[PDB]
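Here is the structure we will look at, set down as structure tokens.
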Amino acid sequence: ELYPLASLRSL
Amino acid sequence: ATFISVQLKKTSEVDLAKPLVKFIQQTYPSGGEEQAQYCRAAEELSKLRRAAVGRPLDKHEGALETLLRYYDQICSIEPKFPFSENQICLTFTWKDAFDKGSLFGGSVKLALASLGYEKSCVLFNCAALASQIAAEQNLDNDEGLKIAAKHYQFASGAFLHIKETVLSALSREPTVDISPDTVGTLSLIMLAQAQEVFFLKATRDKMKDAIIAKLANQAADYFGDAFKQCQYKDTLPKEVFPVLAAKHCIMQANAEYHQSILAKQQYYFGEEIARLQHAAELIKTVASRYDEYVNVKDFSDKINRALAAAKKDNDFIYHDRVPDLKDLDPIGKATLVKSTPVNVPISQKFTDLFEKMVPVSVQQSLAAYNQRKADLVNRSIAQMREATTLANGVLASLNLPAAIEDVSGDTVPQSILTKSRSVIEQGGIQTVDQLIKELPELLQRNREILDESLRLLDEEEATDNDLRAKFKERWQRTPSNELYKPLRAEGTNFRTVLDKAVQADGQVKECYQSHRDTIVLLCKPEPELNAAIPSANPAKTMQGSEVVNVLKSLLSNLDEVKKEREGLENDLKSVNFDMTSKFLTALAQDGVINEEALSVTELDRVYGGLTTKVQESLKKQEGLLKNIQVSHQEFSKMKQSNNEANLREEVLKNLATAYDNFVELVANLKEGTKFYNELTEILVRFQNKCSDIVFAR
């Protein structure tokens, strides 16, 4: 993953 | 007339509303209807508990329905709010009913954090209040008999449903009053008393002596068994014990007196006398020993009158021999009575205030469906992208498809010309340059928001700490430090997110400046572009070469494969199945929800047609790339190497690589932008959560 779209979505 | 009833259990009052409201709001979108009607429900629920339990007072069916109402409602709540997952500090506290324990006390309490404890206790109180209403009934009267017979059978059934329910709910040792054995004895006392009522109804209605004898004998059976259960365990109030014994004897004496009227009728005269004698003995004994608890005179006068009259007739006329009791046939038994099953709703006119609320079981299947669906779809997208990236790279490092469209070495190959115009259409380098320039600005914005927010907490904390130091007495609220640590943790979290974003800006900056110049060339108008690509001699045997037509066709189908990946990706993304209704069914018709096996088969029906094609794409690529490379290896042997076409050759490979980079960069730069934009959303909310907690404090 490039940008932390994982961290962002669960928030 | 004297019947046993049970006293109610006392509770302390507890706020049902606010621990339940905490969950409701954390579950549904704040400021919505799916959160409005449930808070109105949880507060009316708290009020209802107060009316049902808050005072042991009222003593008729008005207050009973309220108790039953509360039982039904509490049972309806259970499959919603997560109780079967200990973390709600809603703890219920009840007293023992009988001031009873297995230790030398005066009273004993049990505080427990369980709905299974709450509902056993409410049920027990439902039962007990029912027993009291029954005992109060006028048994001269047809409505009285009936209301007594229905309440005892309710109490017996409620007491028995507690007996089979307590342990699996109450993960502890229950107070004595609600333990299996006590509650099994109470149930049997209530059933015996129902039989008593039915014996009274048959008496009042002047039914045959044969029927009355059997109803009374059965009542004695029930009373004797309850008596026996009490003999080696003292868990009920002190009066229960002798009342059971007296009622056991009275019901035997009744059995015998009626059977005696039967013996007479059949001219069994010595039998009349032996049964009357037994009745007399039992009642003589009940009157001396249990005088405090029963009045038995009328019955005793009636027995004596029958006995004397029968002995006069026998001594003078019949001369029948009086047998011994042991040689008499048993009186039969007839039960008219049953423990009433407990089946919610037990109240009249019941409505579940929370009916509309979705069962927790479904959430932890609906949210779990999401994480399986998401795994499947992203997985599939990622595989395809990673594949297309790898194909384009291989193609570029072989100058395909440029090499085969390169008639002379004099013009722009059609494919490079297509890619160029495609870059120019998308705005050329201006679009990448503008997105590079604003990335530091969307970062800075988000830093400003995070920082402004934490500054707030800091400011408030400083004055709070200074007020505690100066106005020790006047200023005692919990410190700011402690209220704020939850928010400060989200703070350092966001910080970590921003750092990984910066690292990602790094990769994109490095890539952009490393590919800028070649991209600038690709975007130049066609004559200008041509002048910057070196010319070369055609290796003229590129007429209708068969090694060319194969490459052309292999490359055409590799093209086909990668354009098809776009529709696959879009369809993978545009479809979805709402899964709630399926889970509703699986739960209403079966015990629980088996989401694992149920979702896998649904994901296969919805996404199987696509995940199949995606896997067929990869294998098809692997086939195509393998023999594209063995086919090219032959193609290069035919057309030779000089420096004029080596130079043109690199420029062409580098122009194709430039296209891939413009495309990869535009996408990375948009991912970056969207991320930094959606992060401002999350952080504006965080700024508000901070300004709100500083405004309340």
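Numbers in chain B come straight from Swiss-Prot, and the residues shown are 2-698, in order.
Per the header of the entry, the method used was X-ray crystallography, 2.5 Å.
Placed from the backbone N, Cα and C atoms, the Cβ positions cover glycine too.
Over in Swiss-Prot, the protein carries these features:
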{"type": "MUTAGEN", "residues": "B:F199 to D", "note": "Does not support cytokinesis; loss of normal midbody formation; loss of CHMP4A-, CHMP4B- and CHMP4C-binding in a yeast two-hybrid assay; no effect on localization to the midbody; abolishes rescue of PTAP-type L domain-deficient HIV-1 p6"}
{"type": "MUTAGEN", "residues": "B:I212 to D", "note": "Does not support cytokinesis; loss of normal midbody formation; loss of CHMP4A-, CHMP4B- and CHMP4C-binding in a yeast two-hybrid assay; impairs rescue of PTAP-type L domain-deficient HIV-1 p6; no effect on localization to the midbody"}
{"type": "MUTAGEN", "residues": "B:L216 to D", "note": "Abolishes interaction with CHMP4B and abolishes rescue of PTAP-type L domain-deficient HIV-1 p6"}
{"type": "MUTAGEN", "residues": "B:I318 to A", "note": "Greatly diminishes rescue of PTAP-type L domain--deficient HIV-1 p6"}
{"type": "MUTAGEN", "residues": "B:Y319 to A", "note": "Greatly diminishes rescue of PTAP-type L domain-deficient HIV-1 p6"}
{"type": "MUTAGEN", "residues": "B:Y319 to F", "note": "No effect on rescue of PTAP-type L domain-deficient HIV-1 p6"}
{"type": "MUTAGEN", "residues": "B:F495 to D", "note": "Impairs rescue of PTAP-type L domain-deficient HIV-1 p6"}
{"type": "MUTAGEN", "residues": "B:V509 to D", "note": "Abolishes interaction with HIV-1 p6; impairs rescue of PTAP-type L domain-deficient HIV-1 p6"}
{"type": "MUTAGEN", "residues": "B:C512 to A", "note": "No effect on interaction with HIV-1 p6; impairs rescue of PTAP-type L domain-deficient HIV-1 p6"}
{"type": "MUTAGEN", "residues": "B:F676 to D", "note": "Abolishes interaction with HIV-1 p6 and EIAV p9; abolishes rescue of PTAP-type L domain-deficient HIV-1 p6; no effect on cytokinesis, nor on midbody formation"}
{"type": "MUTAGEN", "residues": "B:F676 to A", "note": "Loss of interaction with SDCBP"}
{"type": "MUTAGEN", "residues": "B:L680 to D", "note": "Impairs rescue of PTAP-type L domain-deficient HIV-1 p6"}
{"type": "MUTAGEN", "residues": "B:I683 to A", "note": "No effect on interaction with HIV-1 p6"}
{"type": "MUTAGEN", "residues": "B:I683 to D", "note": "Reduces interaction with HIV-1 p6 and EIAV p9; abolishes rescue of PTAP-type L domain-deficient HIV-1 p6"}
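On the structure: features taken from Swiss-Prot.
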residue : record               : DSSP (3 states)
B:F199  : mutagenesis position : helix
B:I212  : mutagenesis position : helix
B:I318  : mutagenesis position : helix
B:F495  : mutagenesis position : helix
B:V509  : mutagenesis position : helix
B:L680  : mutagenesis position : helix
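The distance from the Cα of B:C512 (mutagenesis position) to the Cα of B:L216 (mutagenesis position) comes to 97 Å.
When the C-beta distance to chain A is held to under 8 angstroms, the mutagenesis positions B:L216, B:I318, B:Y319, B:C512, B:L680, B:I683 reduce to B:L680, B:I683, listed in sequence order. Rounded to a whole number, the distance between the Cα atoms of B:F676 (mutagenesis position) and B:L216 (mutagenesis position) is 82 Å. Taking CA atoms as the reference points, B:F676 (mutagenesis position) and B:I318 (mutagenesis position) are 114 Å apart. With respect to Cβ neighbours within 10 Å, the mutagenesis positions B:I212, B:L216, B:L680 differ, and B:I212 shows the lowest count. The Cα atom of B:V509 (mutagenesis position) lies nearest to that of B:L680, taking the mutagenesis positions B:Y319, B:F495, B:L680, B:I683 as the candidates.
For B:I683 (mutagenesis position) paired with B:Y319 (mutagenesis position), the C-alpha to C-alpha distance reads 105 Å. Here the mutagenesis positions are B:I318, B:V509, B:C512, B:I683, and the one whose Cβ sees the fewest other Cβ atoms within 10 Å is B:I318. Annotated pair B:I212 (mutagenesis position) and B:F199 (mutagenesis position), C-alpha to C-alpha distance, rounded: 11 Å. Counting other Cβ atoms within 10 Å of each Cβ, the lowest count among the mutagenesis positions B:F199, B:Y319, B:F495, B:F676 belongs to B:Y319.
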